[PDB]
Amino acid sequence: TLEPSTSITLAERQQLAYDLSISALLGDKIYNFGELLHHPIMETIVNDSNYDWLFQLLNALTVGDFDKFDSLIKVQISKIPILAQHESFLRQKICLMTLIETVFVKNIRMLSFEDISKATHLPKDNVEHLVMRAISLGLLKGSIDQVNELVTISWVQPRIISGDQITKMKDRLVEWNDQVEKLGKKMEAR
Amino acid sequence: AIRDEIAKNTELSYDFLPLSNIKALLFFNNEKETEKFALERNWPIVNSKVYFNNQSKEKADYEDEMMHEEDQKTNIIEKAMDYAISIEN
Amino acid sequence: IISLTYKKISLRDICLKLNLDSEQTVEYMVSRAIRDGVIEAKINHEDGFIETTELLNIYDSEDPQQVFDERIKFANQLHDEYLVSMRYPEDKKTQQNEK
Amino acid sequence: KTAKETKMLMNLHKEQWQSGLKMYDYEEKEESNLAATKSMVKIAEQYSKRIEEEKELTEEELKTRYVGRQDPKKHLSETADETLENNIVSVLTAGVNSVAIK
Amino acid sequence: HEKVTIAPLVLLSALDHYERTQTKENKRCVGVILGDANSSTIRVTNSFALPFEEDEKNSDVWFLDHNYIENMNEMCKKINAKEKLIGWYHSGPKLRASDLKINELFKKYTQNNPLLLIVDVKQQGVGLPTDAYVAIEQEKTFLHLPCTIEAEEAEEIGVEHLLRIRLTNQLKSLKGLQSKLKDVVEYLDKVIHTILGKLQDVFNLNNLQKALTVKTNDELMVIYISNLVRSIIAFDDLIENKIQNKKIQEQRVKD
Amino acid sequence: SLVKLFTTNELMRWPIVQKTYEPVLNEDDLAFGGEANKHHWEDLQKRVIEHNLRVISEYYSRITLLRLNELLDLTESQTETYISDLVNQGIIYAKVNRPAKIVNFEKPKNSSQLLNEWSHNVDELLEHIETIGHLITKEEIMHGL
């Protein structure tokens, strides 16, 4: 976002958005396709004429079906396997961010290969090689277990998302304050 | 009182209770009398078997500094250090 | 004696040693001691042998720590009953005139 | 010292200034410094053994033999402060309660 | 990043200058720090206040005299040749158009990046009445730097003449957790993501912890071993008093 | 790409890659000599197995031995040969259980537990005091004005 610098017409904004669209197709770095939605990029351009590629891939992460997105696009961008490979990393990434607090309120960290199979549109045997390529490229740091089918990661790039996320973030800090009323008040009486 | 004591022998420790055997332990003539004793003692019932899930004990009013505490367990050791300090005081 | 030396042992092997009455009699006597945690074992009626449930390996547990915290105060028990006893005679000692 | 000089100096230099680390003050200096500080506590306890065994061996007869006085009190005060620091740091390792959970 | 070490004499003299000028809440005080910025740790060995005038109701009203800077800098050359201008400090919690525009004014006389300092005259909360801030651009962005208080050998000893453990760390650690609880609440009402990105990153830092339960009991095991040595401390005092008791019973006999 | 291939190589396409492109691989008349191509297949196959087990240990902490044999394109007698060679020569070290069929990374227990690994728990909460320091300055300027 820069008002004075880079003054271009309306036609060149959609042409620049086309370069911003094809930039994130072949890599997952710097958040995801939904990062440009919060910035005045997708909201400043029309939703048709193949300018919606950044918008459809955001909802495709939760749906997890390549055939739905491949039907709305052309053969040019659908013939590159890099787009299909690097899209699966972002689909599990949402499930990878669930390891801290999403559903379970006890902060229990467990990952089953069957939950991410339908989300990433990948079989169970290829899950071991999917997470293996993530460590080699420096995407995630952690260790995995093939025997118990358990994955534990340190962090990836926690997103700017809000709502139910920030609501659970406050609950974890309450446990820090709960020890003040439990363990903290006992030490003050000593 | 005899049947209640012999039943508690295989209750707490011994986990998964049989069907026809426990009838002979407590001297039951009818099999329907066996199920009547299970309802009063709250025995979990499964298919063709009777288990016991109550082995774990908790609650029982309040307990402090006894039976595997959590926050107070650390203060017990910390109290021993301040104990020798309070004597010199 | 026979339960600690023998982990997995059948039902009729005990009656042949101590010359007990029957198999139903020994089954009730073993289940009596497990109430207070004496034998610390289980009776499997399906397989028909008694197995000892004590695997030891309690060094990593907190059970020895309960005795450790008690023995910290046991040493301090003789400390508070002693230091006071030093000054107890010293009053009349220092009040008397010394050569 | 005026009213401003009283609050400023006590917040800057009084004995030694540990503040600004206040949550990590004794936490980082001890529990987070365990890399090498007290490391190999089993050897650290062996040090207290050699210090006590040396002076306790001097007079076991409670009389004049090796000509000494405070020998039993030398190892008493040295290993007392070390043990006091060994216990406080160890109990506060899990006492901070960082809430690790799983 | 870099580090900042401020001597206690600089902060002690900076607060009294606020009283010497009789500055009320409607105005703030601005001054210059002197030291060596060449190293990675910025140190302030000297400071002096400036007659800074400001209107609180108007952010476009400020008064900064550069003539006193040129004369004071020439006077310090005959005092200490190793002292140069590394930046400028200022008072007040707020950062407004007055303090941001003058940041480039001191840059003309300062070779390196001028070090920004927010000085709290009322000393409100925790420690560190003055925080170390560096100016950097991507809009003016002020990043915080670690601020340590360290003085010379005779400086720390001289202050002690003027003023002449376990529970302490716990009470100070609980105050940090309470400050975090209000940190997420005050920030939540401001939005309705940059800071939350760094917070959610360090939150994750008993599948792998199943074997990590024993290490808690391993340290508790040494504590009892230490208490065994701690008990020996008083076991000698148990022997030490009987060393007197044998001489105590020999007193009444001689009397 | 063949240099970085050792990381992701499953040895499934290994015979296919050498047949499609064979500049130095199968048929090479420059900087090489011999009576046949056996020196190309035997030397290359032994290396790609040794370079594969290096990255597998750095990624998989605990893996089933049955699944491990499928990745090496070997048998029970061939898999034990390359494992015993890397350990005896001081290359890598891992756990191999024949009856349990479980392969582990053999994590060292000499870290002295809380004497070292506890440094990771303080870095969990360490960055908070720094990020709060940046927020206090930024929050009051934007929200106040």
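The residue numbers of chain D are those assigned by Swiss-Prot, with the residues present covering 205-306 sequentially.
Cβ coordinates are placed from backbone N, Cα and C, and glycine is handled just like the others.
Features as listed in Swiss-Prot:
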- D:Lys208 to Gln: In strain: NRRL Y-53 (VARIANT)
- D:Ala239 to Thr: In strain: NRRL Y-53 (VARIANT)
- D:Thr262 to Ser: In strain: NRRL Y-53 (VARIANT)
Give me the count of other Cβ atoms within 10 A of the Cβ belonging to D:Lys208 (variant position).
15
Near chain E - the variant positions D:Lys208, D:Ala239, D:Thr262, filtered by Cβ distance under 8 Å
D:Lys208
Sorry to bug you, but what's the C-alpha spacing from D:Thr262 (variant position) to D:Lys208 (variant position), rounded to the closest Å?
57
Can you give me the Cα-Cα distance between D:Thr262 (variant position) and D:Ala239 (variant position) in Å, rounded to a whole number?
36
Enumerate same-chain residues with a sequence separation of six or more from D:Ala239 (variant position) and a Cβ-Cβ distance below 8 A; give 'none' if the list is empty.
none
Neighbour count, 10 Å Cβ-Cβ cut-off, for D:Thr262 (variant position): what number do you get?
14
Run a quick check on D:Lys208, D:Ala239, D:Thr262: which of these variant positions have any Cβ-Cβ distance to chain A under 8 Å?
none
So, in DSSP terms, is D:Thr262 (variant position) helix, strand, or coil?
coil
Name the secondary structure element type, per DSSP in three states, that contains D:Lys208 (variant position).
helix
Check each of the variant positions D:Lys208, D:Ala239, D:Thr262 and report back the ones whose Cβ is under 8 Å from some Cβ of chain F.
D:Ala239
